[PDB]
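*Asks:* Following this message is one structure expressed as structure tokens.
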Number of protein chains: 2
Amino acid sequence: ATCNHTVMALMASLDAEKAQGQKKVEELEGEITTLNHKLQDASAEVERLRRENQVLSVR
Amino acid sequence: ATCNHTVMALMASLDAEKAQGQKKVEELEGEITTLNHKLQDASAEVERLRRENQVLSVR
Ligand SMILES: [Cl-]
Ligand code: NA
């Protein structure tokens, strides 16, 4: 009986541990996706600001 | 005996998950911390290009 009970609880533990983990991984990928967009925007604003700095140096 | 076999497997499993889990979060936290210094810098390259622009605008 003690063994049976322990199997039950571990199985529930392993599920819970997987759920909790996949939840956090996703939300970290979230952050990562968002940062990727932001880096992408500020890299174009640099590309732009830069290009127009050049047309500016011309006249 | 089957139950013992199974409890061992489950206990070793639970440990593996937590470990794989800890490891994937670390790697993600490292990509984040990385993508915050890429954004940190591009986001300054702008505010100087923004200044260089302004002195250049009034010739
Ligand atoms: Cl398993
Ligand atoms: Na499983």
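Residue numbering in chain A adheres to Swiss-Prot, whereby the residues present occupy positions 89-147 in order.
Each residue, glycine too, has its Cβ placed from N, Cα and C.
While the structure shown retains the original residue, Swiss-Prot records the mutagenesis experiment A:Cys91 to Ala with this note: Prevents homodimerization and inhibition of SARS-CoV, HCoV-229E, and HIV-1 viral particles production ex vivo; when associated with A-53 and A-63. A mutagenesis experiment is reported in Swiss-Prot for this position, A:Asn92 to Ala, and the note states: Loss of glycosylation site. Impairs anti-viral activity.
Distances, neighbours, how buried they are, the whole picture for these features please.
*Replies:* Using a 10 Å Cβ-Cβ cutoff, A:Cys91 (mutagenesis position) registers 13 neighbours.
The Cβ of A:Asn92 (mutagenesis position) lies under 8 Å from no Cβ of any same-chain residue at least six residues away in sequence.
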